[PDB]
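J.: A single structure is presented below for examination.
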Amino acid sequence: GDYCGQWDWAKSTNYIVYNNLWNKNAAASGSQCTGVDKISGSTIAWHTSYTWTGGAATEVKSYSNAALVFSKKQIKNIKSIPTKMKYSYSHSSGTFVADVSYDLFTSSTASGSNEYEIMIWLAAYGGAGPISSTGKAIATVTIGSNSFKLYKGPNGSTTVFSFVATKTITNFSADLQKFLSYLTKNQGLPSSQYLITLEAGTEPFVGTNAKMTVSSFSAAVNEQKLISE
């Protein structure tokens, strides 16, 4: 059965699926429910459905997501982060502003507070755009079969990097360590940072009778054979 509470969630050996209606009060009206559909090995299928209208149209209202459960590692010691995400997204006609995105966080300790954030937008709808100090991409980088414009800006004391795919991706397959290593080699992301959070879901701004169905999601963090503390 679905769960619609602001902070509802369901735990699995490898994933936690959150409803996470953390900014629901910025909308004038609406609600959102999330549910888990299957769990086969390290692959999970889940979905979320919502309506959010009015209020602060520019603000993320929620971020239902599947979050990986994993041993935290410093980026310098991560060999690979293989991930897959296949989804569909429907809604009713009219205003629809949202994104499908991975959300990763790093800290200086495995248990520390967020210091850097790395988003990967597989889809941006109705003009949704990431945090950007300048309002302009700082780079265009191709990873695997997809091209991404890179944005950068603050969120409090957090530095937020957002890769935005140049074409919508509905069937994603990538090694996210390539994204982190691009940032450590080119954008000043410290390789001593611990990867502490890896999730994938959707950020709605405005939408009616919307439903994202994640037909399959998986992620894993793999460490190098030689660890340097």
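Please read every residue number as a count from 1 along the shown chain.
Cβ atoms are placed via backbone N, Cα and C, with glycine included.
As annotated in Swiss-Prot:
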- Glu117: active site (ACT_SITE)
- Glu203: active site (ACT_SITE)
- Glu117 to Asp (Swiss-Prot position 136): Abolishes xyloglucan-degrading endoglucanase activity, but does not affect elicitor activity (MUTAGEN)
- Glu203 to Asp (Swiss-Prot position 222): Abolishes xyloglucan-degrading endoglucanase activity, but does not affect elicitor activity (MUTAGEN)
J.: In Å, rounded, how far does the Cα of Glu203 (mutagenesis position) sit from the Cα of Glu117 (mutagenesis position)?
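T.: It is 15 Å, counting Cα to Cα.
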J.: Between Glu117, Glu203, which of the mutagenesis positions has the fewest other CB atoms within 10 angstroms in the structure shown?
T.: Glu117
